[PDB]
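Enquirer: Just passing along the structure, written as structure tokens.
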Amino acid sequence: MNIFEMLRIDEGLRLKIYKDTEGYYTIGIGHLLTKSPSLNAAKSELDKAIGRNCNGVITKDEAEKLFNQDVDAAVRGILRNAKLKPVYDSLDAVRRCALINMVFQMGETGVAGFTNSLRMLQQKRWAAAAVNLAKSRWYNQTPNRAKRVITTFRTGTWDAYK
Ligand SMILES: [Cl-]
Ligand SMILES: [Cl-]
């Protein structure tokens, strides 16, 4: 299992603009287009992102291209971030994937705000970190996806995804 398979399970693949769980305009494998109500702000952001007139529809190849960009942006974002980097560096490979997962979904800024959870992970206090992570809007809004990520942090294995 790897980061790509993991995120593909959590986000799905959609070739048509669609609205995410929060009502935001998204496409492909979890690629946020805009936080704006406007479907047109979305179709435009979309053509700008793809470099063609898409009219809200992209191909598989295009979805995977955006996905590669986003995973790469997530990983570099973490490595540049004074708060995230030390956590990432202290973790084993599987748990590193779990942190990338959260960063991909909530952005660098959102995750960096999980101060206490971050401390616990860095302290290798698995069980306590799992309990803390669950006390969040994140967990309450997308519980099944959050539980899979949380179990990943707790156990250090891919069990939740297999
Ligand atoms: Cl809560
Ligand atoms: Cl969910």
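Yeah, the Cβs are placed from backbone N, Cα and C, and that goes for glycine too.
Below, the features straight out of Swiss-Prot:
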type	residues	note
ACT_SITE	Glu11	active site, proton donor/acceptor
ACT_SITE	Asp20	active site, proton donor/acceptor
BINDING	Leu32, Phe104, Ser117, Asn132	substrate binding site
MUTAGEN	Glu11 to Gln	Complete loss of activity
MUTAGEN	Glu11 to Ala, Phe, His, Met or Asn	Complete loss of enzymatic activity
MUTAGEN	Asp20 to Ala, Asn, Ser or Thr	Complete loss of enzymatic activity
MUTAGEN	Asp20 to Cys	Nearly no effet on specific enzymatic activity
MUTAGEN	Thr26 to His	Facilitates transglycosylation more effectively than hydrolysis; covalently bound substrate
MUTAGEN	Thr26 to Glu	Complete loss of activity at neutral pH; covalently bound substrate
MUTAGEN	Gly30 to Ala	Almost complete loss of enzymatic activity
MUTAGEN	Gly30 to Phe	Almost complete loss of enzymatic activity. The enzyme is destabilized by 1.5 kcal/mol
MUTAGEN	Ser117 to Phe	10-fold decrease in enzymatic activity
MUTAGEN	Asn132 to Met or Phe	2-fold decrease in enzymatic activity
MUTAGEN	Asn132 to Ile	5-fold decrease in enzymatic activity
Enquirer: Restricting to the same chain and to sequence separations of six or more, state which residues have a Cβ under 8 Å from that of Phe104 (substrate binding site).
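Expert: When sequence neighbours closer than 6 are ignored, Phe104 (substrate binding site) has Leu7, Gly30, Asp70, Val71, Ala74 within Cβ distance under 8 Å.
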Enquirer: According to DSSP, does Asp20 (mutagenesis position) fall in a helix, a strand, or coil?
Expert: coil
Enquirer: Could you tell me the maximum Cα-Cα distance in Å between the residues recorded as binding substrate, namely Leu32, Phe104, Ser117, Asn132, rounded to a whole number?
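Expert: With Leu32, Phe104, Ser117, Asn132 as the binding residues for substrate, the largest Cα distance is 27 Å.
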Enquirer: What whole-number Å value do you get for the CA-CA distance of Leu32 (substrate binding site) and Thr26 (mutagenesis position)?
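Expert: That separation, Cα to Cα, works out to 4 Å.
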Enquirer: Could you state the CA-to-CA distance between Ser117 (mutagenesis position) and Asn132 (mutagenesis position) to the nearest Å?
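Expert: So the alpha carbons of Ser117 (mutagenesis position) and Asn132 (mutagenesis position) sit roughly 6 Å from each other.
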Enquirer: Cα-Cα separation of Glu11 (mutagenesis position) and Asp20 (mutagenesis position), in Å?
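Expert: Here the two Cα atoms lie 10 Å apart.
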Enquirer: Restricting to the chain of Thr26 (mutagenesis position) and a gap of 6 or more, list residues whose Cβ falls under 8 Å of its Cβ, or answer none.
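Expert: Long-range Cβ contacts: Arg14, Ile17, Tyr18, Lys19, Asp20, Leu32, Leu33.
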Enquirer: Of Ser117, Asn132, which of the mutagenesis positions has the most Cβ neighbours inside 10 Å?
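Expert: By the 10 Å Cβ neighbour count, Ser117 comes out on top.
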Enquirer: What three-state secondary structure does DSSP assign to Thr26 (mutagenesis position)?
Expert: strand
Enquirer: Within 10 Å of the Cβ of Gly30 (mutagenesis position), how many other Cβ atoms can be counted across all chains shown?
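Expert: If we count other Cβ atoms within 10 Å of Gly30 (mutagenesis position), we arrive at 20.
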